[PDB]
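Structure first, then comments.
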Amino acid sequence: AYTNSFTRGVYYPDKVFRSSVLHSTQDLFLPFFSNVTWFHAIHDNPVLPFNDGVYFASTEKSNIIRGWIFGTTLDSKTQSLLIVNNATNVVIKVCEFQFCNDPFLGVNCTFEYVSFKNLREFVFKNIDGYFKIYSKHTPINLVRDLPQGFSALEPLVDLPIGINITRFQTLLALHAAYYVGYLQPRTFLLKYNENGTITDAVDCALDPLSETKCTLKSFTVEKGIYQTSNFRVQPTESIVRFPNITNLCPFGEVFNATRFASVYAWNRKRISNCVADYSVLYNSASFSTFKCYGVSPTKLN
Amino acid sequence: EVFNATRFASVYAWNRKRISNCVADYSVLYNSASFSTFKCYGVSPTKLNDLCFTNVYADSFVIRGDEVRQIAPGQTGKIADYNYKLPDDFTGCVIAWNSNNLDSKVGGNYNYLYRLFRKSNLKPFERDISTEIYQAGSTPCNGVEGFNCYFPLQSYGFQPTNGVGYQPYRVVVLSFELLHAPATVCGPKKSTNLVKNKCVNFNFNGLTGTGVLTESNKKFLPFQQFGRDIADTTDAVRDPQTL
Amino acid sequence: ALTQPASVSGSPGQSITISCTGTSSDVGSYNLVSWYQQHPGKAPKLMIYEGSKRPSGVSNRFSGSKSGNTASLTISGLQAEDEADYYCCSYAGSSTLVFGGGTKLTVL
Amino acid sequence: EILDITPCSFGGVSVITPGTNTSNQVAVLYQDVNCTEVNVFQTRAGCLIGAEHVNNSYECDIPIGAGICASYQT
Amino acid sequence: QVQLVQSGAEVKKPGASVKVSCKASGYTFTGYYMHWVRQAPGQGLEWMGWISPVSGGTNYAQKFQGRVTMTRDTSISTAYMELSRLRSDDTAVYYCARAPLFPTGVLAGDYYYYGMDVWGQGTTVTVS
Amino acid sequence: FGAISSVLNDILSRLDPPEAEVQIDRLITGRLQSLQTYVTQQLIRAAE
Amino acid sequence: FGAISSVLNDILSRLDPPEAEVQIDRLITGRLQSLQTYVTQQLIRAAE
Ligand SMILES: *[C@@H]1O[C@H](CO)[C@@H](O)[C@H](O)[C@H]1NC(C)=O
Ligand SMILES: *[C@@H]1O[C@H](CO)[C@@H](O)[C@H](O)[C@H]1NC(C)=O
Ligand SMILES: *[C@@H]1O[C@H](CO)[C@@H](O)[C@H](O)[C@H]1NC(C)=O
Ligand SMILES: *[C@@H]1O[C@H](CO)[C@@H](O)[C@H](O)[C@H]1NC(C)=O
């Protein structure tokens, strides 16, 4: 199933108080009106890729979803983040957990911390080893799909775990449909009111109107013509053309000669009509110093 | 626990200790004469008692004497690309001392491993625990070592007779990250009483300036620490003692 | 896995050759043939390695040659001390240091 | 053989739009390009996408260029 | 100044096991894969296996796969080779051997090249 | 303008004078150039 | 403007980032300064 991500998933990108101002910031936000995947909890908890940041949304009435598991293999071979909420305690670990064949909750350890009607929206991202988790709870009266409207996301948790996570799975309480979207490096124009709260945001890479909006850093565009960007056709393939060189150049012999000349009569051999690889020069560890001054060594092939 | 540790980890599994919820002095490290190299360009070591950082990580590892020059931004070498890569915009101060009387044995200390073979340069602050056998030749390597199949980890023979270029050196990289989050690792400077309705040279969590500190009605959310205006100047600050 | 003569005789001062024939997959595709000398009841000593390269201290009288699928040891100026067993060596595809029938060198 | 090199077509992109207090319908003008690489109109000012070409002449409301002007009408 | 010493002569019964030590000095111990060769009295050489003192890598001959076991102690720079399920034809002289070059041969076809340093003697005799 | 920080109070509280002077040189070059462009635009607008 | 080559592609293909960045900074300073002179002259001519 698929759903349109109307306006949800906009968050405070940093923690500097701003008020009554339109500020542009480029960060990992989910695109407006993009396709988000829809999961059900009737009669379904697969693993999804944690590529660059995930936005999660859940509609809840009886507290079914109680935790999440993030990692790469999820088989006690590596450290995997497990967050669980038992009704009084929130527990976050990255321990060498022994996961079940199908992880659920019924009715080398490095870290441990212990403390429809309700829409709970979250965003999970990993920046420089820091796991940022933002969340917000709101009352809703809607059973079919996710509601239409705007809601700014406030940050809650920042954990310095320093773990590479690429896949994640949720934890459900078994005796509740949810939505998952992906973040992208987009530039958003955020509006701070007089209370300092973000009341609106424009994904200005959505359409020409939003492009004009963020080029003019305003939510209102007057009548007229405005230059917004520059289009340029991108190349589709690379075309390398070099002479049909037929002779590898005797670079080995100037290193493997019987005797070398002295410094007072150093020999100057011109190298011409040659194919120069220099890879055997890089990989060989017999050299004491390898110092290139004009051109970088790796950019010679 | 990080400077006078019993044993240091090798560069293939270098320890990354997060230092938080304490007072960082660095005064005993400046007066210590047993240290060999103490180099850093981003931040000066003398202006740390008044300045405060958000967080700091200690990257400790044992490396050879002649390889201590490779742990620096802009350097190129075997260790700088296969075991410990430092970014070009790295801020922080690195310390290194000799361990010729600790990590040495009669027959040789072979408990320190370093990566020698890798098909790609390491990322900044990347920890490569990959044990897969490197494939040097054109034939595929199915985990069996031999021709064109080498183990990327190698060891040195540490003896008290070896030269200063082959002696083991304990290197600790103190990398400071400064974010807008509330700081926790500040210098050893005592605080004083606060005065209002008069402009004074203030210094809150390393952020210094001059001006009047007046009461505010701006509702700062939990982890708000500093306020920035259109001119990127400080507009409001949160006292670390009183919320 | 390799075949070499069992015993060949020579005269003092002579230049003598010892053959060792392999296949195209072990000696014919690799320039990695060698020659070891061992005296009776003694430890073997590497005389020729990596085709014709010699370890430090070995006399220049021992040289090597390779032709198609054949290795050849050459000894210039045969002496009485040259009496020993000579083995040819070549990589064969798997573990490891292999040999020949053994060539006992005798002087007349 | 002699091969001539010409960096392929590029150019600014502008948006013709009435006031947001009226409508959110926009038109795009790619300057000094043909309507090949991109309701498409090719004019000496470039490629216009989103605006319908009307043969009848009116007073200029939003200037595009080369005598072409845009407006929002039925 | 490369020095190599092995254990003493040993006698074993058929079906038992034998453990020989191989203690080296004068060079970088882990920088040389240790090869092993056996020779029956009056017969030719027979290579058996090699061990990597670094990371503990080992590989045996397909002739002896399942009966021979190696370990090594880098703290004292020693190798140890064990022959299990001994029978009559295992009465022989055994050496370890040091490979020629360093394991930095991008080409240095190591450690499959050869043996420059051969050890003194270990004689294992197996008779009822 | 290539400096490690835009606020000068951070630069003076982090770098020894021999390098703080280089960073401040970059900053003052950038700021003086921007101010010169600004005053030129202001002079042209004032002429208009 | 003091760089080793006026072609930016040659700079990116010859020098590693730590030095290509210095060369590109020099080239950027020079070219942006020339563009500033150009736009100022164009504004004066436009006023005339
Ligand atoms: C993180 O782990 C995944 C799964 O093994 C891998 O594909 C990815 O390359 C890793 N990322 C990094 C930066 O190591
Ligand atoms: C801002 O605060 C006022 C006063 O409490 C409130 O009425 C208003 O709803 C808040 N939000 C706005 C103006 O967006
Ligand atoms: C620090 O000061 C604050 C307020 O001034 C106070 O609430 C807190 O208890 C103090 N902490 C300690 C450890 O005294
Ligand atoms: C644009 O391309 C079309 C299609 O090939 C052609 O008919 C027309 O003449 C071109 N116009 C210009 C200005 O190149």
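In order, the residues displayed for chain A correspond to 27-69, 80-143, 165-172, 186-245, 263-388 in Swiss-Prot numbering, which applies throughout.
If you're wondering, the header gives electron microscopy, 3.9 Å.
Placement of Cβ uses the backbone N, Cα and C atoms for every residue, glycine included.
Listed in Swiss-Prot for this protein:
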VARIANT   A:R102 to I  In strain: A23.1
VARIANT   A:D138 to Y  In strain: Gamma/P.1
MUTAGEN   A:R190 to K  Partial loss of biliverdin affinity
VARIANT   A:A222 to V  In strain: 20A.EU1
VARIANT   A:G339 to H  In strain: Omicron/BA.2.75, Omicron/XBB.1.5, Omicron/EG.5.1
VARIANT   A:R346 to K  In strain: Mu/B.1.621
VARIANT   A:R346 to T  In strain: Omicron/BQ.1.1, Omicron/XBB.1.5, Omicron/EG.5.1
VARIANT   A:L368 to I  In strain: Omicron/XBB.1.5, Omicron/EG.5.1
VARIANT   A:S373 to P  In strain: Omicron/BA.1, Omicron/BA.2, Omicron/BA.2.12.1, Omicron/BA.2.75, Omicron/BA.4, Omicron/BA.5, Omicron/BQ.1.1, Omicron/XBB.1.5, Omicron/EG.5.1
VARIANT   A:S375 to F  In strain: Omicron/BA.1, Omicron/BA.2, Omicron/BA.2.12.1, Omicron/BA.2.75, Omicron/BA.4, Omicron/BA.5, Omicron/BQ.1.1, Omicron/XBB.1.5, Omicron/EG.5.1
VARIANT   A:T376 to A  In strain: Omicron/BA.2, Omicron/BA.2.12.1, Omicron/BA.4, Omicron/BA.5, Omicron/BQ.1.1, Omicron/XBB.1.5, Omicron/EG.5.1
| Listed in sequence order, residues with CB under 8 A of A:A222 (variant position) and six or more positions away | A:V36, A:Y37, A:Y38, A:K206, A:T284, A:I285, A:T286, A:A288
| query | Once near-sequence residues are set aside, which residues in the chain of A:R190 (mutagenesis position), 6 or more away, have Cβ atoms under 8 Å from its Cβ? | reply | A:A93, A:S94, A:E96, A:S205, A:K206, A:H207
| Spatial neighbours, same chain, of A:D138 (variant position) - Cβ under 8 Å, 6+ residues apart | A:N81
| remark: Rounded Cα distance, in Å, between A:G339 (variant position) and A:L368 (variant position) is 10
| In the structure shown, with every protein chain counted, which of the variant positions A:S373, A:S375, A:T376 has the densest set of Cβ atoms within 10 angstroms of its Cβ? | A:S373
| note | Quick tally, other C-beta within 10 angstroms, A:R102, A:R346; top of the variant positions is A:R102
| message | Spatially, which candidate from the variant positions A:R102, A:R346, A:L368 is nearest to A:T376 (variant position), comparing Cα atoms? | response | A:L368
| Assigned element (helix, strand, coil) containing A:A222 (variant position), judged by DSSP | strand
| request: Measuring CA to CA, name the entry from the variant positions A:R102, A:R346, A:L368 that ends up nearest A:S375 (variant position). | output: A:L368
| task | Using C-alpha positions only, work out which of the variant positions A:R102, A:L368, A:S373 is nearest to A:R346 (variant position). | result | A:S373
| said: Distance check, please: Cα of A:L368 (variant position) against Cα of A:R102 (variant position), rounded to an integer number of angstrom. | reply: 58
| What is the interatomic distance between the Cα atoms of A:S373 (variant position) and A:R102 (variant position), given in whole Å? | 59
| Per DSSP, to which secondary structure element type does A:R102 (variant position) belong, with helix, strand and coil as the options? | strand
